[PDB]
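Visitor: Once you've had a glance at the structure underneath, I'll fire off some questions.
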Amino acid sequence: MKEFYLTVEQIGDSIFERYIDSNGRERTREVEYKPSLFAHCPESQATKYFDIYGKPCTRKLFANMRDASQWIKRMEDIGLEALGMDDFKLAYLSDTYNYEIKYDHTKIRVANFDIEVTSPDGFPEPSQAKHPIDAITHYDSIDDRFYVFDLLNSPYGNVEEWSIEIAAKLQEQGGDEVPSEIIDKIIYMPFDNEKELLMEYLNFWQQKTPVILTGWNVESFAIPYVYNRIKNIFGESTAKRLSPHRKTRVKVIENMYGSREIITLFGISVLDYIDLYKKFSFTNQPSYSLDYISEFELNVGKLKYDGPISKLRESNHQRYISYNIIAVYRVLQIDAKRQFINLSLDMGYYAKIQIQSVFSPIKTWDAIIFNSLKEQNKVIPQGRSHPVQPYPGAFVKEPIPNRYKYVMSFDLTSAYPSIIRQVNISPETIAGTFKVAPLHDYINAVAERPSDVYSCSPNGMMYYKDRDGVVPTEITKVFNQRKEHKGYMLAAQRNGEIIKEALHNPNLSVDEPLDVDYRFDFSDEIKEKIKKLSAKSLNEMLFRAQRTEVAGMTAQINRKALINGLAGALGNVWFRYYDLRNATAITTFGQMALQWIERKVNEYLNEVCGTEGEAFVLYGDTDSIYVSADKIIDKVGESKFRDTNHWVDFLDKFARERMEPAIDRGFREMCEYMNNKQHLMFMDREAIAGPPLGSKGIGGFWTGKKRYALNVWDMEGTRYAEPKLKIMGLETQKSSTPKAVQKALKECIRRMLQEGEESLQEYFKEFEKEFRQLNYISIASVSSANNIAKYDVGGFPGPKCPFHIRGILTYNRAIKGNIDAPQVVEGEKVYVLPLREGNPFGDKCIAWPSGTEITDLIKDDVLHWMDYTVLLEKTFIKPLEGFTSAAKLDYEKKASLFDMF
DNA sequence: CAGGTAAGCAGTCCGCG
DNA sequence: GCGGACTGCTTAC
Ligand SMILES: Nc1nc2c(ncn2[C@H]2C[C@H](O)[C@@H](COP(=O)(O)OP(=O)(O)OP(=O)(O)O)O2)c(=O)[nH]1
Ligand SMILES: [Ca+2]
Ligand SMILES: [Ca+2]
Ligand SMILES: [Ca+2]
Ligand SMILES: [Ca+2]
Ligand SMILES: [Ca+2]
């Protein structure tokens with residue numbers, strides 16, 4: 001097989017590389033890598049190296065990496081550019097793997113671990129590591145085994161061995177319900193004392209050294225705790241055995257308010273699953289406890305136990321250990337679904353970076369572009385200092401707040417990356433500038449043509465047309481990948497709808513799910529067999545289709561995020577290719593494109609309708625338009641349609657056969673106007689929206705910019721079995737909105753859009769009547785809690801104290817003195833409830849850690865003093881009032897003359 | 001910690017005769 | 001109590 005790296009490090013003048021050799025074996029080597037850097041040289045100097053601008057360079061080969069780094073410093077002292085890849089391990093990887101890396105995941109050791117630490121005096125701080133580690137479960141991907149290290153004797157209690165037999169039993173049998181599919185994969189090791197446990201763990205770690213290391217909060221908790229505990233018991237040299245090169249570094253992670261400590265283990269790639277999830281999931285969660293996320297992702301119930309975790313080991317060691325094992329498995333289950341590790345490996349190897357660098361689009365693109373340029377013997381410029389400067393972004397149209405019955409939307413495929421490719425925007429393709437006219441002059445096509453030679457953006461920039469820039473070239477490659485995976489995602493989605501349809505008429509038989517590839521549209525034969533299947537088989541097929549869709553989603557949306565990150569990186573001062581001229585060329589072209597096409601669509605539709613000056617485009621954001629289709633439907637007449645699907649078909653046909661060709665002609669003219677390199681503005685129909693045929697539903701409404709709701713029947717070619725709400729920006733979409741309130745507001749909107757005013761009034765009246773029975777967690781608001789200290793003045797709110805911080809301070813006084821009570825963690829999320837006047841907490845609200853029950857100490861008092869009236873008005877009535885006034889609708893029945901009978 | 005700008009709403013402080 | 005200046009938080013792109 002072709003070799004591939006696992007990890008790479010620079011340690012002094014050596015590269016330390018772990019890799020898979022040509023036989024599939026893991027190896028480690030130390031290489032005295034001699035780096036090269038570059039300086040500009042005279043035109044007469046014969047060379048094959050040129051900077052990105054075509055200026056000749058001489059290569060300087062250094063005796064060692066320190067020599068190279070010192071040379072960079074001296075070049076700064078002289079005042080001359082030091083060119084080339086200054087991150088020497090990226091240069092090493094580029095030299096050693098001068099080919100597209102094909103990796104074999106089965107050979108990469110992926111470790112998933114979790115530790116338990118009993119502590120009677122509050123949260124066990126990793127930097128202190130003052131309490132024994134009493135459990136470790138460490139899953140190894142190569143062995144496919146859960147290795148369980150269990151401390152039986154501790155200063156906090158001596159316990160009996162964990163029983164695998166009890167662990168397997170149902171909760172109703174007194175067991176722990178450790179999933180049957182992992183029972184045979186557990187390797188259980190009990191220990192008489194902690195020193196022995198840790199020594200054996202380290203020997204095990206040396207035998208089975210993780211390449212990728214993951215788990216839940218491992219970077220912020222498990223890794224520093226294990227490192228510091230071992231350091232405290234045995235000394236530093238022993239703790240450094242966690243690194244295969246015996247090198248570690250305390251790394252300070254700092255933001256705008258305070259800092260924290262993590263341990264860098266050289267020769268290991270740590271991908272904490274919480275961070276993978278936050279980056280790659282495109283969710284924003286009220287809580288990031290593993291319990292909360294597992295419930296959300298997997299629909300598994302929380303692991304229940306009696307009493308605090310600080311007493312769980314002594315009271316019920318059996319469950320304590322079973323829960324440690326299940327916690328490790330839950331991360332594996334989430335990954336089986338989301339495939340973030342696979343994503344990271346894909347992106348890391350593609351870029352030729354340390355895998356953990358996938359968190360940084362700047363580093364990722366720096367490496368992609370360097371490797372691309374190196375292929376041509378071109379030489380990357382030195383990174384420079386730039387002051388942070390604001391720059392303009394997208395255009396967003398101000399909508400007229402209203403109901404909108406029939407709506408068709410369109411938006412550009414990969415807008416910003418497509419603009420980059422179309423205009424040819426790149427550091428080395430800048431050709432000059434032209435004298436700019438006001439933006440509206442380009443939008444209305446009255447401005448002088450910018451250039452008859454170069455490709456232009458209405459910010460004044462001109463670009464070469466003779467050859468593609470490296471940014472367009474490399475962005476196109478990742479775009480093509482994204483497009484492939486999105487194809488699979490949408491096929492899986494359409495396949496899901498077929499199954500949902502079939503589930504209306506399930507067959508009374510015993511059978512199996514069909515063995516099919518859900519990434520491809522079902523054939524006629526498959527469709528026929530599906531129509532003959534049982535509910536059991538259909539539901540299994542739906543589950544599989546939906547898992548396939550999720551896998552496609554992960555692969556596509558994060559490749560989209562990467563390419564969009566390149567457009568953004570051009571406006572990030574830490575990017576090697578930072579240039580506000582290029583960043584603004586993208587954003588300003590986008591503003592033009594949107595407003596240009598708004599004009600063209602209006603002109604086209606006024607033509608086909610025989611009107612003048614009428615606004616068909618009601619809204620737009622960045623690269624999208626929302627077109628009122630009422631007059632189109634009305635031109636045929638509603639009574640001509642057999643059912644909802646009939647007019648959806650008609651609008652779909654109108655969009656594809658009339659709208660899109662007109663849109664395309666408008667954009668081709670714009671491309672010619674700007675003299676662009678290639679027409680790539682592809683604005684395809686997104687949504688077809690409207691009320692169900694014959695209903696009193698309103699179809700959709702807008703309250704303002706970035707705040708709307710649509711009843712969608714077809715989304716990017718997926719024809720839904722049941723209408724789906726596309727809701728953007730409204731409170732139903734915000735993690736800060738109480739769970740039960742999101743649900744109720746969503747139902748109000750569904751009723752507005754699908755059923756009408758009377759239906760809405762019926763639901764509101766019921767909700768208002770019953771909501772006091774809702775569980776306190778379901779009606780609590782959520783907020784991130786930053787700067788708790790700033791606003792804390794002797795335990796009381798300081799000037800300008802935010803509402804949620806006030807709540808936290810109220811909580812702190814209420815639990816004061818308790819070493820055991822859960823503390824609110826700076827920067828994490830809290831639940832927030834308002835409190836009735838004259839409550840014993842002495843303030844108008846209380847807040848506590850999100851994803852948790854409030855401590856039993858005060859729970860009864862919170863429940864008793866909760867202000868339901870305020871809660872209802874702020875989270876429910878006020879947003880609903882916003883929706884209904886916008887839609888010109890009443891959520892309460894107004895008086896009428898009929899009342900007099 | 002890690003990636004760009006636009007823009008919405010909650011809430012504080014305080015004016016507004 | 002609404003509106004502005006401001007902070008804080010959170011979404012749409
Ligand atoms: N830097 C950055 N830019 C974004 C992000 N989301 C959207 N944008 C910018 C770049 C996009 O091209 C543009 C339009 O947003 P869209 O959500 O419609 O994405 P895009 O057109 O790229 O892909 P699409 O084919 O519509 O799925 O807005 C983001 O998360 N980061
Ligand atoms: Ca635990
Ligand atoms: Ca788009
Ligand atoms: Ca599309
Ligand atoms: Ca059937
Ligand atoms: Ca869009």
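Every residue gets a Cβ built from N, Cα and C, even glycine.
Annotation source Swiss-Prot lists Mg(2+) 3 binding site at A:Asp411, A:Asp623. Under the heading Mg(2+) 4 binding site, Swiss-Prot lists A:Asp411, A:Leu412, A:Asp623, citing experimental evidence as support. What Swiss-Prot notes for the published mutagenesis of A:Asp621 to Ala is this: Drastic decrease in the efficiency of incorporation of dGMP. Experimental mutagenesis at this site is recorded by Swiss-Prot as A:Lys706 to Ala, annotated: Almost complete loss of polymerase activity. The annotation that Swiss-Prot gives for the mutagenesis experiment A:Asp714 to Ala reads: Complete loss of viral replication.
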Visitor: For A:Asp621 (mutagenesis position), which of the three DSSP-derived states applies: helix, strand, or coil?
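Guide: For A:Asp621 (mutagenesis position) - judged by DSSP and reduced to three states - the answer is strand.
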Visitor: Please list, in sequence order, the residues in the chain of A:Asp621 (mutagenesis position) that are at least six apart in sequence and whose C-beta is under 8 Å away from its C-beta.
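Guide: Spatial neighbours, sequence-distant, of A:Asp621 (mutagenesis position): A:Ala394, A:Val396, A:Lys397, A:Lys705, A:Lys706.
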Visitor: When you measure from the Cβ of A:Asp623 (Mg(2+) 3 binding site), which residues in the chain that are at least 6 apart have a Cβ under 8 Å away?
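Guide: The answer is A:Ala394, A:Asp411, A:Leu412, A:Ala415, A:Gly590, A:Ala593, A:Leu594, A:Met683.
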Visitor: Which recorded positions of A:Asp411, A:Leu412, A:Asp623, A:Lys706, A:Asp714 contact ligand 1 in the sense of C-beta under 6 Å?
Guide: A:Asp411, A:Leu412, A:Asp623
Visitor: Could you check which of the mutagenesis positions A:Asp621, A:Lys706, A:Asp714 have their CB within less than 6 A of ligand 3?
Guide: none
Visitor: Quick one: give me the count of other CB atoms within 10 A of the CB of A:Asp411 (Mg(2+) 3 binding site).
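Guide: The answer is 20 other Cβ atoms.
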Visitor: Give the sequence-ordered set of same-chain residues, not counting A:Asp411, A:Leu412, A:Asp623, with Cβ within 8 Å of the centre of the Cβ atoms defining the Mg(2+) 4 site.
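Guide: Other same-chain residues near the Mg(2+) 4 site: A:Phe410, A:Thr413, A:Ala415, A:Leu594, A:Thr622, A:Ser624, A:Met683.
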Visitor: List the residues of the same chain that sit at least 6 positions away from A:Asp714 (mutagenesis position) in sequence and have their Cβ under 8 Å from its Cβ, in sequence order, or write 'none'.
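Guide: Looking at Cβ-Cβ distances below 8 Å from A:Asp714 (mutagenesis position), excluding near sequence neighbours, one finds A:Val648, A:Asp652, A:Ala687, A:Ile688, A:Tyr720.
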Visitor: Other than its own, how many Cβ atoms are within 10 Å of the Cβ belonging to A:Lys706 (mutagenesis position)?
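Guide: Neighbour count, Cβ to Cβ under the 10 Å cut-off: 13.
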Visitor: If you draw a 10 Å sphere around the Cβ of A:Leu412 (Mg(2+) 4 binding site), how many other Cβ atoms fall inside it, taking every protein chain shown into account?
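Guide: Excluding its own Cβ, A:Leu412 (Mg(2+) 4 binding site) sees 24 Cβ atoms within 10 Å.
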Visitor: What recorded positions in A:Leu412, A:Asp623, A:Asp714 place CB under 6 Å from ligand 6?
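Guide: Those recorded positions that pass the cut-off, since their Cβ is under 6 Å from ligand 6, are A:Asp623.
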